[PDB]
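Student: Mind looking over this structure? Questions follow.
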Amino acid sequence: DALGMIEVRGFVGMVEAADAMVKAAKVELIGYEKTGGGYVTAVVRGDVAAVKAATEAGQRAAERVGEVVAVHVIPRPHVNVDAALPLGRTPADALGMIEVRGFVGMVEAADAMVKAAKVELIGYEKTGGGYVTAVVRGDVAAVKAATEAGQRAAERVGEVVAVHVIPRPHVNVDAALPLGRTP
Amino acid sequence: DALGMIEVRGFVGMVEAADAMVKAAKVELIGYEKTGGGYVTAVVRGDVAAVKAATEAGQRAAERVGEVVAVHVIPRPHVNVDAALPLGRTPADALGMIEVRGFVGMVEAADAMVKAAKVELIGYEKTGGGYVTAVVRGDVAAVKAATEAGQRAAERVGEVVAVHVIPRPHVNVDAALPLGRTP
Amino acid sequence: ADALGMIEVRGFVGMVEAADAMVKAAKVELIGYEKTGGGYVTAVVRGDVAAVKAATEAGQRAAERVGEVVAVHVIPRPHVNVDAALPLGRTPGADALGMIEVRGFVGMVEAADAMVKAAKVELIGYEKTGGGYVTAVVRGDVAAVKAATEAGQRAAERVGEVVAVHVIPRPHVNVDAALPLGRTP
Amino acid sequence: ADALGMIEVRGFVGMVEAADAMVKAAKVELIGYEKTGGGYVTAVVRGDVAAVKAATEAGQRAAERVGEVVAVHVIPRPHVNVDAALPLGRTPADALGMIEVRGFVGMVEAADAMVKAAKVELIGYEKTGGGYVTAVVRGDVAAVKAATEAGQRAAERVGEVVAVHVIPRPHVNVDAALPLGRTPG
Amino acid sequence: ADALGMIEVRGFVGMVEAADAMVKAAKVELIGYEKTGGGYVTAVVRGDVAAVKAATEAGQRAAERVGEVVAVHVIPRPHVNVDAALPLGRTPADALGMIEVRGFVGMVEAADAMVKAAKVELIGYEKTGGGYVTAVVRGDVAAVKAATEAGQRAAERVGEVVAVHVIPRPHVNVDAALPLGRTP
């Protein structure tokens with residue numbers, strides 16, 4: 001199969017990139033690779049027609065949220081590549097996310113989010129390099145009013161990286177990413 | 001209960017911050033969080049008045065040694081925050097520390113400390129991003145002369161971050177932090 | 001725990017139009033209006049976060065065209081203590097619409113006399129929001145109150161300080177049920 | 001005839017701080033407060049000519065740090081006709097947090113952010129007229145301090161904040177004549 | 001143990017006014033006062049961290065109006081060794097009129113003018129050290145308010161007046177911990 005990868009210094013920009021890829025065409029999100037220092041990589045698999053059309057729509061939507069690093073599509077990876085590297089071929093409710101380069105700024109953001117609307121804080125993701133991401137789930141208008149109220153309280157504490165809301169995250173996103181809706 | 005957090009890019013600045021908090025007011029150090037890249041966060045809990053009086057007292061002492069990132073107090077955290085985040089509420093010998101952004105500079109620092117006086121190298125703490133901290137224990141006279149001799153021998157090798165000595169660490173510090181004196 | 005939506009207007013006319021645009025935008029219930037004096041009035045609607053937030057945006061956009069808007073805010077999940085001590089409707093307990101507001105009782109009487117003489121409208125009474133602000137309310141046909149308010153405004157401008165003039169062709173059922181507009185069951 | 005002391009403040013918060021400083025300076029009885037509308041409120045105390053004179057001065061200096069002081073006067077021996085026709089009283093603890101906003105919407109957001117920030121109880125609201133509304137919360141001195149500070153900030157982005165003050169230990173005579181949620185009875 | 005609150009003023013009048021404003025502002029206990037000589041005195045209150053810090057901010061603004069404040073500090077949790085070795089209280093109403101003068105002659109003339117003005121009682125005088133003395137009188141609010149105004153005007157023509165203040169109704173905790181002639 002073909003290979004598509006998107007790397008973002010920010011867990012929020014990678015989830016938005018992974019969400020836009022599975023919605024653009026019929027591709028499978030095999031998971032995400034964490035290389036430390038706040039860097040994460042979304043990996044999708046499929047045929048050349050879908051993975052190349054999904055990669056364009058994924059990068060186009062990730063540039064508006066996070067810090068895009070690299071974007072590339074491999075039409076036919078060599079058999080040795082899949083054998084030694086984890087690319088997934090080796091032998092729901094709304095989504096609200098806030099990423100802060102600082103654990104203190106992320107806790108204050110999560111505290112103001114659950115106080116604003118009736119949303120559920122499923123946990124937090126640590127991508128290394130001081131980057132932490134708070135993840136909440138709920139209705140579409142609940143998480144929108146929660147992230148905007150949480151970002152406002154966290155800007156006075158730490159360095160806010162990215163804030164995004166996905167109204168209808170694809171089922172492929174909730175399965176491969178730890179977003180509280182895993183099977 | 002209230003919530004108090006102090007984030008420092010440096011393991012030495014966090015220990016001095018945690019030591020100054022439990023000594024100033026009546027709060028409990030529930031532990032510490034390592035977000036990677038050298039970032040660490042001391043988390044204390046108590047009443048609204050004691051946490052505020054201790055958080056600034058620990059911030060004023062932490063600015064003398066390390067780079068303080070964020071300092072914040074949450075009076076009444078929501079019950080959903082404590083359920084999904086490691087904030088403690090989920091359903092004596094002297095201390096000598098030397099932090100170096102380099103493993104080579106830390107080993108020479110630890111080697112010069114145990115040779116200057118009679119101290120015990122209980123181990124080393126890896127906070128990420130190349131930051132490592134050598135921890136020695138003993139009486140006040142030894143760790144005072146050990147760190148001073150270890151600091152002079154470490155500057156000629158690597159990038160020294162912080163050097164500090166706590167004569168009598170509070171009993172709450174040795175319980176929640178890996179400093180070789182855990183009951 | 002329902003949602004909360006509020007729109008405060010220093011004018012009874014702008015508040016009624018704001019309350020009419022909210023119940024028409026989405027599925028929200030107008031629990032009533034709060035009079036704080038000095039002409040300040042606050043329309044309060046409740047429901048879920050999706051309908052309340054979408055109604056206040058449509059209410060503010062239609063209220064800025066007729067009156068002076070003070071503040072517009074939405075609380076998605078109010079605390080239980082807020083609903084227990086303040087009247088937000090959650091507690092332990094179609095004729096056309098023509099309105100003219102004047103800071104002065106004399107200017108309102110002249111406006112009311114010019115409206116009933118211009119077309120076939122019924123002066124149901126007047127509303128006092130305090131601070132010298134009064135509002136005349138007439139009901140009738142959509143074109144009757146339309147030609148009456150434009151004639152009542154033109155005659156009141158020569159007497160007192162005219163604040164706002166607006167016409168609602170078909171007010172929502174929730175509007176007449178919670179507001180004293182002469183068509184309350 | 002007992003003496004008469006009055007302090008008028010265009011703001012409910014400044015009048016409460018004035019009343020708290022008067023009963024703590026000398027021994028005077030807080031008979032109540034007179035609401036003349038438009039945000040103007042007048043605290044009335046009575047006692048000896050010297051006790052009222054000293055409390056009148058101490059209350060004014062403390063009330064200037066929060067609200068707008070309108071008039072401050074002391075009558076040594078009021079006429080019998082004055083007490084008969086005017087409600088002047090002789091007609092024959094828990095911490096306190098207060099936020100006053102010219103706007104009902106700004107006061108609701110201030111109260112909603114206070115009960116969520118710390119362990120405080122919203123006892124209700126006070127309407128002084130002219131669009132002035134005051135949110136009153138009670139609780140611990142550490143709680144109401146962290147609550148009013150978080151409530152004042154969250155309300156400045158909504159409405160026009162008038163005054164914000166915190167009384168750690170209000171006098172027993174204040175909670176008896178003023179509606180602060182701690183009236184014994 | 002409990003929290004600690006201290007206000008130091010170079011003047012016995014500024015300290016009593018500070019101590020009176022603290023016990024009225026929050027729930028704190030005035031354990032007494034400390035005299036370090038040279039006109040320096042320190043009022044010591046104790047309670048919880050929130051009340052002591054809230055009472056200390058009110059005692060400072062009231063003391064700056066009268067006396068020359070020197071130090072204002074609060075200790076949240078004092079060590080056990082501190083309470084055992086230092087006199088900090090944890091070792092296991094009529095009107096008030098005061099006139100302070102850096103001179104014994106000016107204090108006697110002020111005390112003579114106070115008792116001659118109205119019906120007040122001269123309970124005695126407090127020697128702060130370094131030439132500082134304070135005359136204390138009690139009585140009703142009408143007499144004490146007029147006695148100090150007549151005493152200050154007669155004391156400025158004699159010596160160096162430091163501070164003059166009147167407390168209409170001093171707190172019960174003040175008369176119990178300070179020698180103000182009304183201690184039971």
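Our numbering is plain: 1 for the first residue shown, then up by one each step along the chain.
Recorded method is X-ray crystallography, 3.6 Å.
Any Cβ shown, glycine's included, is placed from N, Cα and C.
Copied straight from Swiss-Prot:
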type	residues	note
DOMAIN	A:94-178	domain 'BMC'
MUTAGEN	A:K118 to A (Swiss-Prot position 28)	Forms larger hexamer patches, increases hexamer stacking
MUTAGEN	A:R168 to A (Swiss-Prot position 78)	Forms smaller hexamer patches
Student: Please work out the number of neighbouring Cβ atoms within 10 Å of the Cβ of A:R168 (mutagenesis position), leaving out its own Cβ.
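Tutor: Other Cβ atoms within 10 Å of A:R168 (mutagenesis position): 13.
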Student: Write down the Cα-Cα distance for A:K118 (mutagenesis position) and A:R168 (mutagenesis position), rounded and given in Å.
Tutor: 17
Student: Helix, strand, coil: count each for the residues of the domain 'BMC' (A:94-178), based on DSSP.
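Tutor: Reading the DSSP string over the domain 'BMC' (A:94-178) gives 35 helix, 32 strand, 18 coil.
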Student: Count the other Cβ atoms sitting within 10 Å of the Cβ of A:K118 (mutagenesis position), across every protein chain shown.
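Tutor: A count of 16.
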